[PDB]
Amino acid sequence: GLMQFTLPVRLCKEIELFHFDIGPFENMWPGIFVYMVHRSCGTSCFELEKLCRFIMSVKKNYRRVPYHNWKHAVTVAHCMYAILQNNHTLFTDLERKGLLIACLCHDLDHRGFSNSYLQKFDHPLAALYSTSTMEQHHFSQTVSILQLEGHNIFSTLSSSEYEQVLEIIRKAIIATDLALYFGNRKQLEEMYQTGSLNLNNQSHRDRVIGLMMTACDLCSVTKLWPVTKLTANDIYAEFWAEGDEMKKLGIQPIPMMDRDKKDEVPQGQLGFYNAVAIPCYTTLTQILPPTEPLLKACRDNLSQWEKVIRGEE
Ligand SMILES: CCOC(=O)NC(=S)Nc1cc(NC(=O)c2c(C(=O)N3CCC3)cnn2C)cc(C)n1
Ligand SMILES: [Mg+2]
Ligand SMILES: [Zn+2]
């Protein structure tokens, strides 16, 4: 109970920053996650033994895919950690508990294919969950792992506190379905500009947690340029595999996913930053002023993608 995790000095300091990269040493990522729960939540939120057992089962159930992998899980949790730490007082004891767990769990057992590929493949999971297919899977896998023996990290919550935190986690994971992001951000835009946004309204909180989830999920666009650029390679390695599988079903993939259309990457990054990333971090920064570094770093990387187009790299 007196066993504080500590990190080497450069990590200890850099981890507080939004643009922190968790590094290539996989064996340090569990320790980094625990460090963030202890600072974000307290050293008493979770029985350490149960937490460590939970983390290692969660890790085991991420697959060896180029992008939607255990490193993505921890990177997304670290972004949520930075948001929580820069907005100390806005979040309940329960949201702080739930949201680092949701982020760690948000892509459990991902295979590196979109909902669309499953629906066109006719994957069993598309019959069981008609919308937000993978995301209902990820939540389902989260509940499975919580119900393994010695894995209930929530065991000392009351029955209703338990139900609230599993409900925070379920909405949080559903919200990582980017198809849902657009409406969620539009509504947050109106609510904030007409002045009706009320953080005491549970349905409003829900939406603000969903936008945080999109922001943390997309945080590859908010890293220093060399991190952003090398991640883009992993992201496209999955996209191109999915395009290949689309061709195998006899379907021209969208060009984003076609590996014969690599030259169009820089212009597709512009679209994505313009239609998705910048609007996301904009609305987030309006709602949560201290998250501004995410917007500023996204705009830096947009400017780095325009330089790629101008043959300046
Ligand atoms: C209905 C489908 O229609 C459409 O194409 N809409 C849209 S969102 N297209 C789209 C999205 C891109 N996304 C990214 O590059 C990306 C992601 C991302 O989308 N995901 C989902 C898994 C992680 C995360 N980080 N980064 C850099 C790029 C281009 C060229 N196009
Ligand atoms: Mg996902
Ligand atoms: Zn994700």
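Numbering of chain A is taken from Swiss-Prot, so the residues present carry the numbers 724-1036, in order.
For this deposited structure, the header notes the method as X-ray crystallography, 2.2 Å.
Here the Cβ of each residue, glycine as well, is placed from N, Cα and C on the backbone.
Look at Swiss-Prot and you will find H791 tagged as active site, proton donor, backed by similarity to another entry. A 10 Å cutoff on Cβ-Cβ distances gives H791 (active site, proton donor) a total of 23 other Cβ atoms nearby, all chains included. DSSP gives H791 (active site, proton donor) a coil state; it is part of no helix or strand.
Taken from Swiss-Prot, the feature 3',5'-cyclic GMP binding site covers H791, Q992. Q992 (3',5'-cyclic GMP binding site) counts 25 other C-beta atoms within 10 Å of its own C-beta, drawing on all protein chains shown.
Annotated divalent metal cation 1 binding site per Swiss-Prot: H795, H829, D830, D940, in sequence order. Taking the Cβ of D830 (mutagenesis position) as centre and 10 Å as the limit, one finds 26 other Cβ atoms among all the protein chains shown.
One entry in Swiss-Prot concerns the mutagenesis experiment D830 to N. Its note says: Reduces activity 1000-fold.
When secondary structure is read from DSSP and collapsed to three states, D830 (mutagenesis position) falls in the coil class. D830 to A appears in Swiss-Prot as a published mutagenesis result, with the remark: Loss of activity and of zinc binding.
If you look up Swiss-Prot, you'll see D830 marked as divalent metal cation 2 binding site, on the strength of experimental evidence.
Within the set of recorded positions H795, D830, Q992, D830 have a CB atom less than 6 Å from some atom of ligand 2.
By neighbour count, meaning other C-beta atoms within 10 Å, the densest spot among the binding-site residues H795, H829 is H829.
Cβ atoms within 8 Å of the centroid of the Cβ atoms of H795, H829, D830, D940 (the divalent metal cation 1 site) belong to the same-chain residues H791, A796, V799, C826, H833, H861, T899, site residues excluded.
Closeness to ligand 3 is met by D830, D940, these being the recorded positions among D830, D940, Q992 whose Cβ falls under 6 Å from the molecule. Taking a C-beta cut-off of under 8 Å and a sequence gap of six or more, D940 (divalent metal cation 1 binding site) has these contacts in its own chain: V799, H829, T899, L901.
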